[PDB]
Structure formats: C-alpha cells, structure tokens
Amino acid sequence: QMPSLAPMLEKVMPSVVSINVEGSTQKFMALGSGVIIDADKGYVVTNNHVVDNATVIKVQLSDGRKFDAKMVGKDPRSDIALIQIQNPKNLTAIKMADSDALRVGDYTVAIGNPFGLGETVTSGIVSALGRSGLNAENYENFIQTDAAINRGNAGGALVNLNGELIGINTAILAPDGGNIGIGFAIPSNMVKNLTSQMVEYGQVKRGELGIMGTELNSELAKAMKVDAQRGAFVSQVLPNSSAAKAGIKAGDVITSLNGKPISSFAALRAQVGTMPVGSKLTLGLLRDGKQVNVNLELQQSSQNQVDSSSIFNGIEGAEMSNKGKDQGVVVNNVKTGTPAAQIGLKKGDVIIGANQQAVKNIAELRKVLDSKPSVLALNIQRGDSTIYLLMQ
Amino acid sequence: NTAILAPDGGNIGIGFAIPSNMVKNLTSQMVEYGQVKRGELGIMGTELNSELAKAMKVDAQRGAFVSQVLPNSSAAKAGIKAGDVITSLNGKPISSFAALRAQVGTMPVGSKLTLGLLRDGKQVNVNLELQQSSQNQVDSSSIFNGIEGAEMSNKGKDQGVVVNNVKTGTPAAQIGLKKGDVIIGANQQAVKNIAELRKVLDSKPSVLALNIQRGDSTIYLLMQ
Amino acid sequence: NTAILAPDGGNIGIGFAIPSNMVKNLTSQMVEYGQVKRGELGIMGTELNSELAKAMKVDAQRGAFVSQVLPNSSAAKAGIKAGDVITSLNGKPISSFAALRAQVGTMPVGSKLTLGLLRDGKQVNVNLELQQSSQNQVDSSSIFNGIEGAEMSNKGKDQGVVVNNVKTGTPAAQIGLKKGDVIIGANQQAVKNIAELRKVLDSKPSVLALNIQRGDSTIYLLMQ
C-alpha cells in the first residue's frame, strides 16, 4: 500500500480546464490553462496575459469536451482575467484554500497544459512567500514553488495536498524559456477578491489609503531609529485621504494588516489593491518605537480607468470605467486621432444602454457585444442631452 | 525512460517512459524469435475528438473511430463496421486511437482479445484474434551492420529467415541476394529464426556462408 | 439579363437575356436534385448556311445539319440519318443548330419530344426521347468551396452523389476521395442528391463526415 496523490487528483483534475485562443493586433494563437470557480455559472479564472486581445476563446475539459467562452472581466495590473463558459453543463469547480495560512515548506501540486500536451500534473513545495519585483507597476504577492511550470501552465491551478486552490500559476524565472525550479503563482486570496468583483461589475473598483511609501530596509531603519528591518515606510500621506483621516503620519512604519504581519510595502500594496472600496480594515503601525492600531476604510482611487480596446477589441484611445453604482459606463479620458474619437466618443460621456438593452456596468455592456450584432448603437448622455453613437 | 521535451537539451520537468506492459510483450518475443511478429485487426481510423463526436451523434469525446474495416481482416470477421467507436480493450478503457494502436501493436499474432464498441449509442462486445500483418519486415543493415537494401523477417514458424523485398544497386544485391530467398542455415549451423542467425554472426567469422533456397533449388552465398 | 456587348464596359444598346423558358426548365431541376440532368439526342452537327445548302441541294438557308448520328443514341433509334436537316422542334421552327442545342440542353432526361426533319427535300417527323449524357459531371470545388480535382454528380435516382473522376495531386484526393465512390450520407444525415448534401454544408459543421461506399464496403471520410 503506497502513498499517492492520485486519490486527491481524481476529484480535483476535472476542475482544471485548458484555454485555446485566437486574436489580433496580424493574427496570433496562444494557449494556457484555467480553473473552474463556479460550476453552475461556468466561471473560469485564468491569467489576463493568456486571454488578452482574444477574438475567440475555447475551453477544453479534462474529459475531452469543448466549450466556447466569453470574457467577463480582466485586470492587467494583477494579471487576473475572468471568463465564462457558454452553455455550462455538468462542471466541477474547485474549493479555494486560505492562502494566508501558507507556510514555506508546505507541499504543492501544479496542474496545467504545458506546450499543449494536455492536463499535466507536477509537484514541489512552497519555496518562498510574498515574492515581487517582476514588474514594479503590477500588484504582485507571489507564492514561489519548485513544482515544474512551463509555457502553457499559466492560469492553471496550484493546490495543496487536500486539493484546495492556493494559487494561480502566472510566471517563471527562466533564462532559456524552460523551467529551472522557480515558479510563481498568485495567492488564492487575491483571486477570491478580484474575481468576485469582476463577476458583478465587469471590472475591479480599486481602493486606496492615500499614502506614498517605500520598502523598509535595514539601512533605512538605521537612519530612522527603527527596530524592524521590514515593512512599509510612509513617505507621506495625501490630504483628505482615508489614511490622513485615520491618524497616519509620515515617518510611520506599517507592520501588520488585519492582524497579519507584513512582508513588504509591495505586498501591502498588493493586499489593499485587491480589496473593494469601502472595505473596513485595520493597520498595525510603528511610530517612535511605539505600537499603534488604526481603523481605516478604503476610498475612491484614480486607477479605476481601463482602455476601450479591452472592450471593443480594436478601439483604442478612450479609457472608461463603471460609474457610481450601476449608473452606466462613464468615459474617463479620450485621446486625439484615435479609432474611438473617430465615431464621436468624447470624455465625460455616460453609456446608459446599447441596442435597446439597459447598461449599468461594464459586464452588461460586454454581454451585448457577446451577442455580436452587425451594428452597435450606444445610448450615451453628454451633459443634459441624450444621444446615440452607431458602430459598423 | 525514452525521451524528454526540452528546448535546450536539458530537463524541464517533462519526461516520457514506455509502459512496462509493452516492454513485457515486446521483449518476450525478441527472446524467442529475434524480432516482433506484429498483429493487426485490419481497421483504418483516427482520434475521436469532441467535434467529430458531434458530427457522428456520439456521446464519448475520446476513443478510436473506425474509418473503415479491411475485408478478410479479423475485425471484419468479428462484426466490426465503420462509424464504430472503440471505447475499451480487454476491459480497460481506451485513452485514444494512438494508444489502442500501441496496445495491439505489441501483442503477438494469434492473441485472443475483446473490444468494447459503441455504435448508434449502443454498447457492443466482440471477440477478436490478431492476424498476420505487413509490418513484419526489417532492414538487412540491422543484422549485418552495413548491408543495406534488403528487408527480411522470420518465416512461418521456425522455417528460416525469408527476404521480403530487395532494392537495386545496394550492398545486399551485390552479393547475389534476391527477394523470395529463405535462409535455412549459415556456416553449417541451422537457422530457424533471426535470433539463431544473429547467434552465428556473434561468432564473427571471417567468411559468412549462407545456405538459402530459391524456388526448389538450394544455393549458397559467401560474404567477405 | 446576363451580358452586354460593350467595348468600353458601358452600355451601347446591345444587351442579352436568357429566355424565360430555359429558366423554367433549369431551375425546376435544381430545386429537386441540386443540378441539371442533361439529356442528349446523340448527333454531331453544325450551322446550316446558304453555302452548305448549295452543296447539299437543300432549300432551307438555316437549321441544324446532322453531321452524323451516334450508334445506340435516341436519334439513331428514332430513324435520324446524317445529311439530315432539322427545321423544327415540337412544332416551333429552329433558328439555328446553336439554338437547338440550347433547347434540348435544358430539357430533363426522358423528355418526349418531336423533330421536323428535311431529307432529300422531303419533310419528315420523328418521335424522340432524351437519354443519358456525359455532360452531367460538375467540379467538387463547386460544393466544398475550395476542394478541387474531383468531379461528381447525382446517381441514378436519389441513390447518392457518385464521384465521376478524380485528378492526382489535388485537395480532394488528399483526404482520400477516389472516383467511383458513392456518398450515401454526411454527418448522420441521409444523402440522396447534391441538394441534400449542400443542405448539410449550409449547417457549416466544424468537421464533415462523409459516409461513402467503395465497392461492397462502407467507409468514412473526415474533413477539418
């Protein structure tokens, strides 16, 4: 009688699907993996970079079945995209684990589609936690593992021995485009927060404390007479920000969030970066070697805007986001001499509906384009006037 | 272990091995006869994918799709018809057509097996027996280490090593060898199969003297 | 309206249209079978001009001149001989050989017609019945939009779509197709004629699965 991962995998494997994609920007073809998050609705999480600029998206289960899927949401900053299987029949979803309970040394299993071979399983351990720096503009709080990960594994599952999702495989460190024992996955907690938003609104409503800062290193801790050699150093706090109102002052060092210690400023940024606006949280602070606790509430941010090419697959030069709560899709900013402004679009406009269907958020709008009508008729409102924009 | 998938000629976590069952079947043959006597059901086919299963009103998204069955083949005799889908072999489910091909491809001729079939959404079972195949032939360079242009295989059961086909302007035909010949012995030692023949060459004699038979005549071919 | 005579690609007062009678005959066929089943009298001929009428001691300066009649053709059976001149069809006078060809060319096989003939300055009448022809075949590119090198037509009456001839090194033969094959069905739908077949392709399935029959065997050809 031998130890084996097989019993655990029999239940878990159907939960991991593989994504095939065709797109354009000049035609291309790509492939990766995805994880079923809601069996009934057919929701499937995956990497944003796998499904970015995709005209066609098809999903293949472990048992051979093929489905077509449509984009639901996407977040370039965290590299997480949510798609939806069309006509979801008899699916199996994965249960998610609490990634905050992960320790280095814990065992891991990776499941995905390397080089299109098909559903492939590999094993390792958690090598490190809170890794970041791959792209300093992205929100990254990676789990690192030595379970083999290669091209095609992206969007695939990283699970513990109990077949619970702890992460989504996103990247590797490889000088040769081949795995050398260093892989990175997005923690499952971040996935829980980002996807649950996309499901309802079509995008993520980003919150902010309103503080500038940098990594607290040992040298900086000497200059500042601080004991801790790690944490978020508050460079400054913006006026009229939640942080200011809360009582946070510059020269402060943030050591914990909601009880959980903080690896770094980068990690902290990644935590709050995924939480919805109006979230009640609490911070551990260190000022003058004295421990402080504070109650905060996330607020509106300037990072909400997303490009129009992301929604019309080829219409560049217009950023736009949800408005208030279910009040339509307001256009944030418009660039001159671009495909968007060529049909009339101007910043300040608020899309009320399209083709006689009401539009409250980006999801409802995307739901009309999924229909793929020959002509698109937007009912926007400029100032006190209602107008229409026709496409094609 | 046979191969790896490596863009850099270095391992990246993807290795492939031949299943031990296939090794058990192939080697046990080589031990007795010096080569594998390949069997065939006599059916053309392809991988059953989900798209093909839609066209064919089939439920299964995987298995071997019977394109056609050859006349006078074991499959035909057994009652297999085109448009059939093979789902199991000897009870064991079937991953793919490729796998199926690999299973029977290693079994010896005259093996009694049984297939699970799906035709018109109805489960069928069939009793088959492997038969002679055209894939038996092997090159002469494989046995003389440098004599190309003559394929040859065992004959019947321990009746010598018959030559299947001969190519013109090749090292083999330069010593006389012609297709149809049946090697009875070499250097006064009797030859029943390729193993016994290989056993004479292992001796590594300066001159090799083959006692072949063309038609009703017995002749000899000398080498070196 | 089909064409114009224009040196400049612009109308100059000369336009041409296909007569409505020809349209009635051709379309009524396509509706039922997907193509036209061409009939033939089986006679070679040419335009009867005034010069030819002098040579032949004929009075008429226009009509179809019978160069020769094919053996075992409806014309032969009917009593038509070379050196004959056809002046009418079903009562209607004949403008030319070209016109005559165009009339019968649109009529379905097995049509009962009658011809006015002039032989040795004597008026004759004959009862004919159109017969099978060699012009029935059509290209496979016409039905698969891009599959060249295989001609094919209906077979008998609603017996499927037989392939007339196949060319080597062409997209059609690359999937297996060989002349002599008879398409019984496609994707589990029965196929009696080219219309029913075209009706399956109108569905535009990802994979096309043809149930053809070569000799006494039934097989399948997969596409895409």
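Residues 37-61, 108-474, in that order, are what chain A shows, numbered as in Swiss-Prot.
The header says X-ray crystallography, 3.0 Å.
Keep in mind that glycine also has a Cβ here, set from the backbone N, Cα and C atoms.
Residues or ranges marked as active site, charge relay system by Swiss-Prot: A:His131, A:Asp161. Marked as domain 'PDZ 1' by Swiss-Prot: A:280-371. Look at Swiss-Prot and you will find A:377-466 tagged as domain 'PDZ 2'. For the mutagenesis of A:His131 to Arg, Swiss-Prot gives this note: Loss of peptidase activity with no detectable changes in secondary structure. The structure shown keeps the original residue.
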Distance between A:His131 (mutagenesis position) and A:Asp161 (active site, charge relay system) at the Cα atoms, whole Å? 6
Give the residue counts of the domain 'PDZ 1' (A:280-371) per reduced DSSP state, in the order helix, strand, coil. 23 helix, 29 strand, 40 coil
Three-class DSSP assignment, A:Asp161 (active site, charge relay system), comes back as coil
Looking only at the domain 'PDZ 2' (A:377-466), what are its DSSP counts of helix, strand and coil residues? 12 helix, 31 strand, 47 coil
